[PDB]
Amino acid sequence: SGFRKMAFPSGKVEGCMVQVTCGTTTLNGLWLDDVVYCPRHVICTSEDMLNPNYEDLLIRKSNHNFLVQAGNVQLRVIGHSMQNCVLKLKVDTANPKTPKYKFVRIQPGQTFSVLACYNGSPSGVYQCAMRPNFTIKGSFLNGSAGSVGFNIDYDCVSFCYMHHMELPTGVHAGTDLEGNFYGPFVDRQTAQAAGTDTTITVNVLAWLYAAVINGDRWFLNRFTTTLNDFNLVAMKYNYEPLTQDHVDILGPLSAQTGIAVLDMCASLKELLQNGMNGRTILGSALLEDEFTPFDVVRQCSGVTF
Amino acid sequence: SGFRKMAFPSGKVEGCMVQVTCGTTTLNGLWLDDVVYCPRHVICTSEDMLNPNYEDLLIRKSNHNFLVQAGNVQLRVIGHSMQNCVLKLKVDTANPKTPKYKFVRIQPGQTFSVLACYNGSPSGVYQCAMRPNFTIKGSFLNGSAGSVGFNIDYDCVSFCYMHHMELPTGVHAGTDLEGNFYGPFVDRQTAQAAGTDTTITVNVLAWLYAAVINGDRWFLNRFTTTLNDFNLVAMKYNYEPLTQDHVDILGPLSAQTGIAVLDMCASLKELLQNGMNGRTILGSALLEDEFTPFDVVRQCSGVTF
Amino acid sequence: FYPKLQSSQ
Amino acid sequence: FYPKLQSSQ
């Protein structure tokens, strides 16, 4: 029993973190095979982060302008190039700790684990969701760029996020590992703003299922509703529309609990209009939306790696 | 910016996790040097769950009745003994992955990371606190016994918790790594109940300081309080009494924010009286008490390991 | 309910 | 306030 915001174990990623320094600018890199990946803004000095010309900044750099440190070992850089907003620094030794991995691009509503790092060393690990507005509600400080988000499946690390920057509301923006930004953001410090966010409906439902799995059954009711009638309500409270696909993905949870999804949707409807009535669910006075259905199943069935 | 329930990087503990089977009973063990530590109820059958005499159950076992697996490798047990509620299995090989480590017994209110495992394999990592009533609000299933909780000090792992059992409210109880239970719980399945729990006040205050450091001041007020008047109020909300040592512990956050500890105490008295009135603090609609003053400084400054 | 020792069978 | 690229100096 119990339900926690659970991150993936981080050892496989921990062995890939390095530090990259260019001039007086330092951030983290990801060392896989004989390549180190890091945000291209490592080639900025403090004074050119407003409107950097990354092409021009990189052409005047050579290999020896990049200092790459792995623990107490300097890695020798033998090649450099830009792929979208990531620098690929070719080094002369392949990382012997390289795990089985893939680069994947995730969709809004999906979750991942973040290994937050500074100077190539971990500060900690936490669980995030890709918001519908393509930001991440991270915990990041100056020097954290190049930290990565990931998921594990069996023995394969799927890298999905590399951290770049913090938006004025204090939320975060970054790229996939091919350097493509999530959301309509750019790696420079001209005025930018996160757009209006919405709640990840299918994830709240997954969370209520987790609550029932843990005996928090008070919000269950003798009522029912339809997918259409639910979505009229959810739209009023700034929830994403629930699609039939979302229902299918909520299947293993509805099968394991004996509660049909639309029955759970009925309880969620009552929760939105009347509120929780001073009660809590799984230790929260908010409706949690950063657990996917698979996160619930993974946690409540004890899936390992 | 941002603030998350952040766990320690798990890699060093991942490399110590093994599987221990006696008969048809399996759980996890911790392999440090040439000793595997595990909960003693691995020697129980389904018939030994209510009133086991562990001394008697143990004398009937030989070294080869303990099957220890480290990944795909079976470890040869050459000795066994009981120390309180843990078994120590001496094996014929020292763990090549043993980190610098210590065994510590923590106090209620202190936090740690849990690496949740099944069959000697990691499922996930999450952050926990030793509750004032000596339970932990973990996430654990059948087979999770022998999972450990820990803190890191740059390169030294301090093991503070070994998981043993779940109580009927769905909270958990376990031991230090000397096999002494936290709280008045015992490793049998006769009736046991956690006492009434209280809120960890020093931690709520640290978390309020984290809110200020992240730019939020809406909850402060113009009052102060005496320590005794603060405790007379807070205790009506089932909060633990604040001691002067707690006040001293909060000195650094007080000094960094310019808010005297008893002035933040006045803010807390008002937040308890008012609730949040539709606001959230660091993304929560409840006052969070599983961050210590040290957790706050560590996450808001970027301490690494 | 009763407490549960969380080995597995 | 403006966006910040979160390298260090």
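We're sticking with Swiss-Prot numbering for chain A, so the shown stretch reads 3264-3568, in order.
Header lists the method as X-ray crystallography, 1.9 Å.
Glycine is treated like the rest: Cβ placed from N, Cα and C.
For A:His3304, the entry in Swiss-Prot reads active site, for 3CL-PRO activity, with the evidence type sequence analysis. Under a cutoff of 8 A between CB atoms, and with a sequence separation of 6+ in the same chain, the neighbours of A:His3304 (active site, for 3CL-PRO activity) are A:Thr3288, A:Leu3290, A:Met3312, A:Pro3315, A:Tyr3317, A:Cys3348, A:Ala3408, A:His3427, A:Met3428, A:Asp3450, A:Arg3451.
Within the same chain, the residues at least 6 positions away from A:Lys3353 (variant position) whose Cβ sits under 8 Å from its Cβ are A:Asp3297, A:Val3298, A:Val3340, A:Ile3341, A:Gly3342, A:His3343, listed in sequence order. For the natural variant A:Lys3353 to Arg, the note given in Swiss-Prot is In strain: Beta/B.1.351.
For the natural variant A:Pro3395 to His, Swiss-Prot gives this note: In strain: Omicron/BA.1, Omicron/BA.2, Omicron/BA.2.12.1, Omicron/BA.2.75, Omicron/BA.4, Omicron/BA.5, Omicron/BQ.1.1, Omicron/XBB.1.5, Omicron/EG.5.1. The structure shown keeps the original residue. Of all the Cβ atoms in the protein chains shown, 21 others lie within 10 Å of the Cβ of A:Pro3395 (variant position). For the recorded site, A:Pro3395 (variant position), the DSSP three-state label reads coil.
Secondary structure from DSSP puts A:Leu3468 (variant position) in a helix. Sequence-distant contacts of A:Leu3468 (variant position), defined by Cβ-Cβ distance under 8 angstroms and a gap of at least six in the same chain, are A:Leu3505, A:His3509, A:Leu3513, A:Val3524, A:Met3527, A:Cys3528, A:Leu3531, A:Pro3556. Variant annotation in Swiss-Prot: A:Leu3468 to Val, described as In strain: Zeta/P.2; the structure shown retains the original residue.
Contacting chain D by the Cβ rule (under 8 Å between Cβ atoms), the recorded positions A:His3304, A:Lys3353, A:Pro3395, A:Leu3468 reduce to A:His3304. In this structure, A:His3304 (active site, for 3CL-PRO activity) is part of a helix by DSSP.
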